[PDB]
Amino acid sequence: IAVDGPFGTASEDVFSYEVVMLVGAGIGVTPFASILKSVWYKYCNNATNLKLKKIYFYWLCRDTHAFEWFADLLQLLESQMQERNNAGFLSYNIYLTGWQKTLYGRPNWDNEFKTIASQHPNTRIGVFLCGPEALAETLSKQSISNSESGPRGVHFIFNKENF
Ligand code: NI
Ligand code: NI
Ligand code: NI
Ligand code: NI
Ligand code: NI
Ligand code: NI
Ligand code: NI
């Protein structure tokens, strides 16, 4: 059993939230490949657990060919989802940082958290990451700064995972 596999801790944590923000940068996108596959499998066969309803995926990429296989995986998943009546389950943004649209540059995280927040009031959002320690700081800060103690407040819970 792998942490990034169907019965791994990371996969279980991801499935415990109604909505999640998954961020994978560079080689850090690799674990998410197995996680996305397992989540799609569970969604189609796991009657006993129906918690996860929405995935916001962020891919920070420098070399587009090095992980060409990951892009194909995203299209594959996206296709299967549109098929079995579930397009909208996954929304992904790809950022080419070398210098479902693909953008050049890095995201404005403050803007991203606000948008997601406004779309899911009174929701506990799990935030996950596999990438540079700095990006972890940013996500942590944003997660806290964008959460609200109010009744309709949104909660961004950054989950540490041992990839
Ligand atoms: Ni194992
Ligand atoms: Ni496993
Ligand atoms: Ni378990
Ligand atoms: Ni090659
Ligand atoms: Ni350069
Ligand atoms: Ni709700
Ligand atoms: Ni609350």
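Quick note: numbers on chain A are straight from Swiss-Prot, i.e. 385-483, 507-570, in order.
When the header is checked for method, it gives X-ray crystallography, 2.0 Å.
Backbone N, Cα and C atoms are what each Cβ position is placed from, and that goes for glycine too.
Per Swiss-Prot, the feature NADPH binding site maps to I411, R446, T481, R513; the stated evidence is experimental evidence. Every protein chain shown contributes to the tally, and the Cβ of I411 (NADPH binding site) ends up with 12 other Cβ atoms within 10 Å. In three-state terms derived from DSSP, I411 (NADPH binding site) belongs to a helical segment.
For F570 (mutagenesis position), other Cβ atoms within 10 Å of its Cβ number 18. Among the mutagenesis entries in Swiss-Prot is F570 to A, noted as: Moderately decreases superoxide-generating NADPH oxidase activity.
Under mutagenesis, Swiss-Prot gives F570 to G with this note: Moderately decreases superoxide-generating NADPH oxidase activity.
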Rounded Cα-Cα span in Å across 23 missing residues between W483 and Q507 equals 20
Rounded to a whole number of Å, the separation of the Cα atoms of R513 (NADPH binding site) and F570 (mutagenesis position) comes to 23
The number of other Cβ atoms within 10 Å of the Cβ of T481 (NADPH binding site), counted over all protein chains shown, is 15
